[PDB]
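Q: Structure below; questions to follow.
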Amino acid sequence: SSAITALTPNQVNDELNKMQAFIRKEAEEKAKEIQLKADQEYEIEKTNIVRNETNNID
Amino acid sequence: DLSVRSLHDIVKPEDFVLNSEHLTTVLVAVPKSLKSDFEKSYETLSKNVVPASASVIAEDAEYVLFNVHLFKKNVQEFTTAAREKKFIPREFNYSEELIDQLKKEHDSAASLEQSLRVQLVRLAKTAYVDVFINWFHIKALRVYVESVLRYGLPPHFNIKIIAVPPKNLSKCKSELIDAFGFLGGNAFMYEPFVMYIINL
Amino acid sequence: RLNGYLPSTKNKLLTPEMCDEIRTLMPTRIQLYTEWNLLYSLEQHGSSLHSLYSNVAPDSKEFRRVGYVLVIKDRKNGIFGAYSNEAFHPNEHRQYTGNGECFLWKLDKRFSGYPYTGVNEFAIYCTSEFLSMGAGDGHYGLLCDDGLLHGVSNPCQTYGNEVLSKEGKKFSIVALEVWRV
Amino acid sequence: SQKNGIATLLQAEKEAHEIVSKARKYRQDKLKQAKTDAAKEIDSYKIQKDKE
């Protein structure tokens, strides 16, 4: 019948949506972790370099 | 059968899912009677299996080749469930060339079954020559040493070969031993004197 | 019905036509398996006889039925040599170590040969100072110096061979190769 | 048919590539910004010390 489907034709799209949803969720999680590490570096190496500079110049 | 054998010229890339990390497609073979049952049961063998994916790829006199689009992980689960379900999924890969290499391997087999046969012929004949020469040399040394042991000081032995073609080897042996057993001694008529056989 | 080689990017090697031609004359069971090996050479192994003897280790355990071929080019491109079945290595003066089936030859683009004869077994010899082939009255059939610089060749009873070198009585060496089969 | 569900998966992969690019670019920009911030802070400290 050109469509060998045992269920309704839209549960395919519902599972499609869930699939792209978890893809987006994992992408967001990794992006947020990258942002967090970029924030913490912002402070830690800034502090290290300013400290050692300030000390030697003092 | 087409499904069990190589599908090098049968299945095409469109039947597969390419350049997508999380998605793939397997090749499935359906027996004659289990078309509808599998078609209504192929999605239930693993999770994250793209439903509404059944499609005919090929068929033989006892099976109909289908395919299922599903995740990379689910391939193993679907295959094992099918195998336990008396269901055979097909085997193939995206080689894009296996067709020509396999036939070239067959042609190499056809060439070697000719070449190696002739080389074996030649080595076997030269062996049958030289080994046989060594065999007669060994028997010559055997007769010499036996004559030395049984007989006395000087070599004046009459080493002869007598061939008895028709079914008369044992009879010739009896004729020689009974008529010449004394050669080895009265009480030493094991054989009386030196004599050896060649079962050619 | 074909032969292979194993050299390494040097100026002069041996030709395949020459090996095909020589393949005609040698004991059977040897012509059958045809993969020649360059055991030693003059260009990429120095010019020392001691180096030659060290390179040619009498490693016959894998195959004691192995043919040893020595090919030498004289001063004026006159190619020739001999075939031996035993590895060369200095020995005690007791006896010549050699099977009565070796032969000599004068090759060219014009092959010839001189199979071993049963008259005697002479000058199949090997020592730290020279390496000569069949001899008898008069100097040896073949000879190479300790230094691989001059050589001598003359007729001998062991082979009844002719004079191989372009400079018959004595000559000089310009390139040498050795092959194992 | 199955192609209907492959376009969306390709788009999801494309936005995954875009967001990884964004995350790495933001990380690098944060590195550069932190370096510049430290540079200006040490500039302020140095001007203070040398004026003293």
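Note that chain A carries Swiss-Prot numbering, so the residues on display, from first to last, are 2-59.
Recorded method for this deposit: electron microscopy, 3.8 Å.
The backbone N, Cα and C atoms fix where each Cβ goes, and this holds for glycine too.
Annotations for this protein, taken from Swiss-Prot, read as follows:
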{"type": "MUTAGEN", "residues": "A:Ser2 to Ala", "note": "Reduces ATPase activity by 11%"}
{"type": "MUTAGEN", "residues": "A:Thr6 to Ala", "note": "Reduces ATPase activity by 73%"}
{"type": "MUTAGEN", "residues": "A:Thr9 to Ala", "note": "Increases ATPase activity 1.4-fold"}
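Can you walk me through where each of these features ends up in the structure?
A: According to its DSSP assignment, A:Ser2 (mutagenesis position) is coil. Counting every protein chain shown, the number of other Cβ atoms lying within 10 Å of the Cβ of A:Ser2 (mutagenesis position) is 4.
Of all Cβ atoms in the shown protein chains, 17 besides its own fall within 10 Å of the Cβ of A:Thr6 (mutagenesis position).
Same-chain residues at least 6 positions away in sequence with a Cβ under 8 Å from that of A:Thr9 (mutagenesis position) are not found in this chain.
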